[PDB]
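Trainee: One structure, pasted below without further comment.
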Amino acid sequence: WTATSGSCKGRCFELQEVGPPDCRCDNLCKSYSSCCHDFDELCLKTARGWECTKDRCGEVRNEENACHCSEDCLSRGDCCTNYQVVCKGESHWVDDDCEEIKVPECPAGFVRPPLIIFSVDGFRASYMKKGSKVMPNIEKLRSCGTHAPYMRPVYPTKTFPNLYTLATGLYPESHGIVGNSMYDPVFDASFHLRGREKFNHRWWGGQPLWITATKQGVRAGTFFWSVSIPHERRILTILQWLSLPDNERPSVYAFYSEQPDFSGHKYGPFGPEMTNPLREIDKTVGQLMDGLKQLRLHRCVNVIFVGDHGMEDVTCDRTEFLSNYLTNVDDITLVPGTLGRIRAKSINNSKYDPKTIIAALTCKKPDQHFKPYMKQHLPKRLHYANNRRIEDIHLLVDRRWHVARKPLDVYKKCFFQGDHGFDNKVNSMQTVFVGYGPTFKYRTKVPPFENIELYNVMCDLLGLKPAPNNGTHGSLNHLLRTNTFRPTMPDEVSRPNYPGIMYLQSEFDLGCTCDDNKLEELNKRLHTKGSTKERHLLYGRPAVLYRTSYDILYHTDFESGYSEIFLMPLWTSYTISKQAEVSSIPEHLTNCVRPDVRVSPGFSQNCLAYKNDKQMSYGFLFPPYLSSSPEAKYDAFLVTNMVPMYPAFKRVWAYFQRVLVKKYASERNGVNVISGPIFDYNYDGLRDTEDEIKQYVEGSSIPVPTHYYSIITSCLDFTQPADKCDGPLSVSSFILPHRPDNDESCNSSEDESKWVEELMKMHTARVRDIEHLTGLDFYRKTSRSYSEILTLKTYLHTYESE
Ligand SMILES: *[C@@H]1O[C@H](CO)[C@@H](O[C@@H]2O[C@H](CO)[C@@H](O[C@@H]3O[C@H](CO[C@H]4O[C@H](CO)[C@@H](O)[C@H](O[C@H]5O[C@H](CO)[C@@H](O)[C@H](O)[C@@H]5O[C@H]5O[C@H](CO)[C@@H](O)[C@H](O)[C@@H]5O)[C@@H]4O)[C@@H](O)[C@H](O[C@H]4O[C@H](CO)[C@@H](O)[C@H](O)[C@@H]4O[C@H]4O[C@H](CO)[C@@H](O)[C@H](O)[C@@H]4O)[C@@H]3O)[C@H](O)[C@H]2NC(C)=O)[C@H](O)[C@H]1NC(C)=O
Ligand SMILES: Cc1nnn(Cc2cc(C(F)(F)F)ccc2CCC(=O)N2CCN(Cc3ccc(S(N)(=O)=O)cc3F)CC2)n1
Ligand SMILES: [Ca+2]
Ligand SMILES: [Ca+2]
Ligand SMILES: [Cl-]
Ligand SMILES: [K+]
Ligand code: NA
Ligand SMILES: [Zn+2]
């Protein structure tokens, strides 16, 4: 019940929302059908349009007008945004030469530059270039301020998950808005775009910026706007709030536009009908900037122009139907479209088996335009598993396609030519970022970055301490003139042991066998003390950020941090120069595993466990193929370099080690590789403790990794070799799932040169993703600034073209 007989006189767009059955005048009241009777009349005036004209100049104030051209309007803060242009001979902001804003130039009484976030739904990254002739305000923001060529959204590349990620710095799995549509089985409740259940706060985790601001004493405008409030009214309201008295005036604001997303769905991302929406957005920006300039706020406010996601070409004819794969198609519920999520229609149905559904959806048609996954097998870079609202079965859908349950669902609902929601590395899903103002840099281009990083920066812009989030705070310090956040390296928690020779051969009963001078004896000892370690450990040893027991093991060709708990290296580091040679494994050594005399039998793997485990085999972290000499090659067969590997996974690993590492070294002028295992049994994106491990090599305490990582580092300036690099680094990494089959790659019966590299690209990762998963901290000893290293650790090599 709403007693809509209260009134909105003097309460229009009130910042504190009032509690039913008192009626509402806030910018969401329309959406809850709860505005006071007089809201439209008082708060949504439109009389006489949105622009002063010569004749209106000087007029007698008439409170019915949408905006005013009287003399008193400035002090009231309710002039039309073009008043001074039309009535005082001033220029439009867009026509002014840009000038560096070295310091905030704010009116007295401002305690900090305000921040205005101008968010645009579906504003694809390439619009900045391709629409540049029709968006002159936006292009001035872009060229005069700080911009990225594009900004990476989060998966799924839908509106609500992305707006709320922008607001909180959290991955959807952590904030809870995992799609535009959702079932929570604990609530036994559904969430949709349409309707009331999305207004319930229990859907919305973390702490978004407006609440972070409020709790720390910074006042916030209301970010949300009901769809019927026209854009011109949203701008005027923001400008009005900015005219408020110091003790009431907010410091942070958001504008939101439904365009160009709304048109993009109907006409496609580059439909000729898309030029007008782009013009209109630009004109709204112009109105804001002119408005700010009238209030002398145009060199005082920080403005963020940001999108939630892009837009791709998609039509009804490009639909895969699950009815063409499953006989049982009515025993499932599909969340459909540009992704799929599948659960049972009924939990009472005990014959529903996700495994058989997955198999019926796997590599069934030669050009199949979706790929099914258990959520935990999705690429780790998507961070899309650790929420009860994300279904166990997921369909990653090819760009340009839709998935539906049955054909009736498509023609009983062609309408659309644009959609989004695909994989967040797809170019068409990329969006924009521009920062303009005293706190942003001047005429600066920054590299692409992910939208999870912005919450921290908006916090920095407002002098706030951010709630705990998934950004890496400092990785965007290079966007800012000042208010940088100066982080320190996390402290190492466990220090390594440096074991020497302590055990005799005959103390090992491992079931392992191997067919195996004073100048070259002193030599191999000094390789076991770490004489070549400057070569193989280029960026310092990783710091272990939890409590555990481990050993640093030196060798001629590689260095490792060996875990006595997990019985294998946490990391293995080695450098392969451009000049290096690949050799094969000689025959006498094919099944050779050698005891490591620095590590007790009791902290070693054994070969007999692998012999008895019919499913599990083993591989090596430092590849024997890249040994520097026949004598060094013996070190690669130490038991302490061994890790558990399914035969299906060895195909991948072997090809990566034998072929690809040499290739990258050749193309990048040497590489440093750090590889190791990852244990994420509960798919939370975080390092598992021992008691979380669900699988061991049969009959042993040898835990099985869920994934294998490698971090491949070289000199950004590739004319310098990786091991003699003076400047910025360049990195690519991956987190390969450790799977007993290659069902994920439909062409895996072919030669590895046709599918392995493609799999690795799919499983590209940020170093930061690996850190979370391992509890290690990399690049501790470089000659680069820590902020620069943080940027590098957040880098994702995506493998899309320009
Ligand atoms: C991205 O960044 C985020 C934020 O930093 C990271 O997520 C954090 O991860 C932390 C570590 O896993 C986690 O810390 C836990 O907090 C528990 C209390 O949490 C509540 O309070 C916080 C703070 O106010 C609040 O934000 C939480 O909100 C979550 O849950 C509600 C659902 O009710 C949602 O509305 C909301 O969206 C959010 O959901 C997400 O998080 C939860 C987990 O917290 C997930 O399950 C969801 O899927 C979703 O992803 C909470 O209301 C605290 O209880 C935990 O403590 C247990 O484990 C510790 C280990 O130290 C142990 O010492 C304790 O004994 C305790 O165990 C007891 O309970 C167990 C479970 O019932 C039981 O098994 C034991 O036997 C014990 O009895 C833990 O300290 C933190 O909450 C989240 N924060 C957020 C916002 O998600 C995320 O890791 C980052 N991602 C990456 C890849 O880096
Ligand atoms: C989603 C979402 N997450 N955060 N925002 C806020 C946000 C964040 C950012 C910024 F970029 F800065 F983060 C920029 C702009 C915005 C505003 C987006 C917006 O006006 N709309 C129109 C209204 N719909 C419906 C809607 C209505 C009500 C609610 S409530 N609070 O009552 O439960 C939830 C709703 F979804 C959402 C989009 N939107
Ligand atoms: Ca959107
Ligand atoms: Ca985990
Ligand atoms: Cl969805
Ligand atoms: K075996
Ligand atoms: Na296959
Ligand atoms: Zn959309």
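Residues 51-463, 468-570, 576-591, 617-886, in that order, are what chain A shows, numbered as in Swiss-Prot.
The header says X-ray crystallography, 2.1 Å.
Cβ from N, Cα, C; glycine included.
Pasting the feature list from Swiss-Prot:
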- 98-142: domain 'SMB 2' (DOMAIN)
- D171 to N: Abolishes lysophospholipase D activity (MUTAGEN)
- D171, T209, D358, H359: Zn(2+) 1 binding site (BINDING)
- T209 to A: Abolishes lysophospholipase D activity (MUTAGEN)
- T209 to S: 15% of wild-type lysophospholipase D activity (MUTAGEN)
- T209, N230, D311, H474: 1-(9Z-octadecenoyl)-sn-glycero-3-phosphate binding site (BINDING)
- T209, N230, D311, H474: 1-tetradecanoyl-sn-glycerol 3-phosphate binding site (BINDING)
- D311 to N: Abolishes lysophospholipase D activity (MUTAGEN)
- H315 to Q: 20% of wild-type lysophospholipase D activity (MUTAGEN)
- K430 to A: Impaired secretion. No effect on lysophospholipase activity (MUTAGEN)
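Can you tell me where each of these features sits in the structure?
Mentor: Secondary structure by DSSP for the domain 'SMB 2' (98-142): 13 helix, 3 strand, 29 coil.
Under the DSSP three-state reduction, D171 (mutagenesis position) is assigned to strand.
A sphere of 10 angstroms centred on the C-beta of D171 (mutagenesis position) encloses 22 other C-beta atoms.
Residue density at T209 (mutagenesis position): 21 other Cβ atoms are found within 10 A of its Cβ, drawing on all protein chains shown.
Sequence-distant contacts of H474 (1-(9Z-octadecenoyl)-sn-glycero-3-phosphate binding site), defined by Cβ-Cβ distance under 8 angstroms and a gap of at least six in the same chain, are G172, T207, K208, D311, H359, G360, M361, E362, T388, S482, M483. Following the DSSP three-state reduction, the secondary structure of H474 (1-(9Z-octadecenoyl)-sn-glycero-3-phosphate binding site) is coil.
Under the DSSP three-state reduction, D311 (mutagenesis position) is assigned to helix.
Within 10 Å of the C-beta atom of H315 (mutagenesis position) sit 19 other C-beta atoms, taking all shown protein chains into account.
In sequence order, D764, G769, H791, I819, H847, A849, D853, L857 make up the list of same-chain residues 6 or more apart from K430 (mutagenesis position) whose Cβ falls under 8 Å from its Cβ.
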Trainee: Determine, to the nearest whole angstrom, how far the Cα atom of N230 (1-(9Z-octadecenoyl)-sn-glycero-3-phosphate binding site) is from the Cα atom of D358 (Zn(2+) 1 binding site).
Mentor: 13
Trainee: Other residues with Cβ within 8 Å of the Cβ centroid of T209, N230, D311, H474 at the 1-(9Z-octadecenoyl)-sn-glycero-3-phosphate site?
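Mentor: Output for this site, in sequence order: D171, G172, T207, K208, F210, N212, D358, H359, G475.
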Trainee: Quick one: give me the count of other CB atoms within 10 A of the CB of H359 (Zn(2+) 1 binding site).
Mentor: 32
Trainee: Counting Cβ neighbours within 10 Å across all chains shown, tell me which of the recorded positions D311, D358 comes out on top.
Mentor: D358
Trainee: Considering only the recorded positions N230, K430, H474, which possess a Cβ situated under 6 angstroms from at least one atom of ligand 3?
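Mentor: With ligand 3 as the reference and 6 Å as the Cβ limit, the list is empty: none.
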Trainee: How many Å separate the Cα of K463 from the Cα of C468, given that the 4 residues between them are not modelled?
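Mentor: The answer is 10 Å, taken between the two Cα atoms.
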Trainee: Taking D570 and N576 as the residues either side of an unmodelled run of 5, what is the Cα-Cα distance to the nearest Å?
Mentor: 16
Trainee: Which whole-number value in Å describes the distance between the Cα atoms of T209 (mutagenesis position) and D358 (Zn(2+) 1 binding site)?
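Mentor: With the alpha carbons as reference points, the distance is 6 Å.
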